[PDB]
Amino acid sequence: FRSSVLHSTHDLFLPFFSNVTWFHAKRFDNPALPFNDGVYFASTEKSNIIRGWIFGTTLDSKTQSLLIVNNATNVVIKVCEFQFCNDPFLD
Amino acid sequence: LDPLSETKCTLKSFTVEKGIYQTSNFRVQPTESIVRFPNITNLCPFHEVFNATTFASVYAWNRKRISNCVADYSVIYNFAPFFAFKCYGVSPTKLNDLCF
Amino acid sequence: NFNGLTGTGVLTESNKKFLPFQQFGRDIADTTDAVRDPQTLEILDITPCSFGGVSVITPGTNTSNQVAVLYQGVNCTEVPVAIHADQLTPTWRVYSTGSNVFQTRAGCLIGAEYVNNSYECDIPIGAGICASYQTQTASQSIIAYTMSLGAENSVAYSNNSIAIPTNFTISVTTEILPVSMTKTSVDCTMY
Amino acid sequence: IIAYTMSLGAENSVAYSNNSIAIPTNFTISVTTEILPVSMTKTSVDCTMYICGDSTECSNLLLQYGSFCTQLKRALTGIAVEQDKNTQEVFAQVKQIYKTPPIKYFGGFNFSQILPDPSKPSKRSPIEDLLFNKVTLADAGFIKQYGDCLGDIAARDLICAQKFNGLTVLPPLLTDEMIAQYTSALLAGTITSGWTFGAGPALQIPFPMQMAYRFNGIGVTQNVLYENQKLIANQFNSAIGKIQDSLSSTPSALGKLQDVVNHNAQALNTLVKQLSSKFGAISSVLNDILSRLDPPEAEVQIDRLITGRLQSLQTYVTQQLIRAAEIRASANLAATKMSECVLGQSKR
Amino acid sequence: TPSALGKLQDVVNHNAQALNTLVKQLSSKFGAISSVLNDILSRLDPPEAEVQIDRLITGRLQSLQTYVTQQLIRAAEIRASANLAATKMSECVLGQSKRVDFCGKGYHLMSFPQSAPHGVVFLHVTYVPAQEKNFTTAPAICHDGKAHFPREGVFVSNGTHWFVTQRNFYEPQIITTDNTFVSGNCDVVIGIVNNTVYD
């Protein structure tokens, strides 16, 4: 906890006035975006569209993959050899 | 004994001139009691890792998350004589007096 | 001792609003001055106890042995000594009463009798207050007083009056100024 | 932002001739201001409170280094007594406290802006009031209640943070009231006796004749002043008014006196921040190192921290000694200028 | 009074104290097991005694650097004092200086230097008046419809007669034409009085 102080820190942050990509997906068949040592996700929806993300190296059963899904009452986070398709989505 | 002897010891002499001539000491109020407040939990399942029949593979080492327990490392010393018990961040006799 | 953080401090129960993921708070010097109790969800600050410097005004040893005690930055009406045989012992000497306490802007002084008279500053203490060993109190002891800036004088200024001396006095003054010091040499391998 | 070469001044050419001379027909009474630091902030450093911080295992190895703490304490006491002697030699040059007479017709000159006005406390002139109000002292060294530091720490109260580690500021010997009384006595002496009170007894003399002799000292006859006395008085009043207006309008007049205490506060703040440094150790808190590692191993970290803090304290003491030498030079220059300009007429 | 040469005494006292503490710093144990290098070499092996030797060397180097810094500061102070003393000698002994409170308190007449160990003593002979008296003064004198001003003195009055005398001494003389000068009329002066002038 800090108050009325000026603290200097050096870590992975989001640069100011940086050109960020705004996705409007609407269109399917969108390749996975790269993970360049941290990602900044932001959205202003109010219909519970985005409710999970996936993380991995090749997004297949060959390597490990992180599956994060947020439900209306709970959250499930599992690390397993998930075989991600070309367009993964929740039904 | 008295401030005179104290300033004599400070000046390292039996004769002190007129005036303060030095700073005597600094007042520091000490403690009078102790206040310990650890957490209140159940016994830690240390038998799940030590009292095990067979471990996993080297490339498939299992990581067991430990939380909400009273880590009593004194039960580990009475086991078989270990080959190398080396801690790189603390002393082996200071784990019981610290939190994690 | 909450989570291994030992030391010396006094709990004050301030109104600091800590976040659920924050329990410890450090100052500019990275000294943890505020912690959260593990059991109770209240906020408690860690403030150091009574601290301050003490100076002993000592007169000439060949004259007398009575000395005074000065607590810099301490108020007389808050904590004069406030120990009973079970507190700090850096200075194993206690002066409780004796009509010798006096409150100054520099701190609490114990061992001097403040008088309304003004004399020349003998022993510098602070805040324009000085001490001296006077023998007009006859007993003799250390008294505290405000330094005298000089004798009060008033010039009879007038638009048609002038002062011209009729005689003079040849006065000689002495002034000593250092010119040189001791030249010393230091050997490296021998020291 | 544009770049340019500095201007050395306005180009002028003197019409030199072997038979021409320039003699002024009038004059202008101008008043200038000169500010010079006299004293600095007297601070004391506690060794065991800054290096150990009330630790039981600590302060046992620190005594093995010798008398470093004693040397630093002697240096700090020497700085304190040096500043006190400088203040005494600057402001207590005279022994008689001369009282100003009732305000009468001083030949047309109005000294109300410099004479002490009893309408405000501390018995000082409004110019001194403005001078005291412009400079904001970070810590005057006066007594502070123990409850002032407990709670309400959201403000920029670094004085408590530095006092909690053994760094406190000592108050000066001569208070502001005694300095104001010395200034008022010097002013009364120089307006009622000229330069006679500095060399001996105060010889009363009318201010018009005093100023006539002042002008005669530089080479101006007394009749020129006796025929333009009202003009000189009006010019002096207008100059005093312009000076006080510039002092009340321009805040950068006391820049040196502001920067002195600013550098002192910055040195105190960086000396406090040096405690958060990790001089090759695993942490900056000695209690954490003692609770984590065993004493035989924690001794190395304690020694590293002690060496780092001793080096920081020695650097701070060296800087304080250099600043004290500079302040002593400035105070000697100020005392010489006082004795040569106020106590008499200098041809320099 | 033995406290006249206090500065010259304190100089050598501080020098001796610095020498004594620099000698005593050798007895310090800068993180080592002993302050004697021979004991450390005879007790521990060279690979282990090297750490203690390095610690002692660092401690003694820090002590020597602190001593040298203090000696340099004292040398700068002594140089400033010596320059001030030389300037005062050249301005008070080798001549008459009009600087106030420089060659002692009062009107400096002449000075006499005195030799002192690690210092110098000046004997400032100053002019100090005494037993002054109050007199009535006037800016000018109006006799022939013209203002007469003092050439180098000041007009005084013993109550009934006006005289002219200098500042630093009371030597009343009659107001004559050679001691005063005429400049303007009598309407420009404020406190001008009427008095006869001798011709």
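Quick note: numbers on chain E are straight from Swiss-Prot, i.e. 941-1139, in order.
According to its header, the structure was obtained by electron microscopy, 3.8 Å.
From the backbone N, Cα and C atoms, a Cβ is placed for every residue, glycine too.
Annotated features in Swiss-Prot:
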type	residues	note
VARIANT	E:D950 to N	In strain: Delta/B.1.617.2, Mu/B.1.621
VARIANT	E:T1027 to I	In strain: Gamma/P.1
VARIANT	E:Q1071 to H	In strain: Kappa/B.1.617.1
VARIANT	E:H1101 to Y	In strain: Theta/P.3
VARIANT	E:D1118 to H	In strain: Alpha/B.1.1.7
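Shown here: features listed in Swiss-Prot, placed on the structure.
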{"residue": "E:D950", "record": "variant position", "CB count, 10 Å": "12"}
{"residue": "E:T1027", "record": "variant position", "CB count, 10 Å": "12"}
{"residue": "E:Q1071", "record": "variant position", "CB count, 10 Å": "10"}
{"residue": "E:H1101", "record": "variant position", "CB count, 10 Å": "12"}
{"residue": "E:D1118", "record": "variant position", "CB count, 10 Å": "8"}
- [ ] Using DSSP with the three-state reduction, classify E:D950 (variant position) as helix, strand or coil.
- [x] helix
TODO: Taking chain B as the partner, extract the variant positions from E:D950, E:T1027, E:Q1071, E:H1101, E:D1118 whose Cβ is under 8 Å from a partner Cβ; order them by sequence and answer 'none' if none remain.
DONE: none
Task: Candidates E:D950, E:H1101, E:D1118 (variant positions) - the one closest to E:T1027 (variant position) by CA - done: E:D950
Task: Near chain C - the variant positions E:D950, E:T1027, E:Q1071, E:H1101, E:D1118, filtered by Cβ distance under 8 Å - done: E:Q1071
- [ ] Out of the variant positions E:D950, E:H1101, E:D1118, give me the one sitting nearest to E:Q1071 (variant position) by CA distance.
- [x] E:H1101
Open item on the list: Rounded to a whole angstrom, what is the C-alpha distance between E:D1118 (variant position) and E:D950 (variant position)?
Closed with: 59
Task: Three-state secondary structure, which DSSP defines for E:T1027 (variant position) - done: helix
Task: Cα separation, E:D950 (variant position) to E:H1101 (variant position) (Å, whole number) - done: 60
Task: Three-state secondary structure, E:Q1071 (variant position) (per DSSP) - done: strand
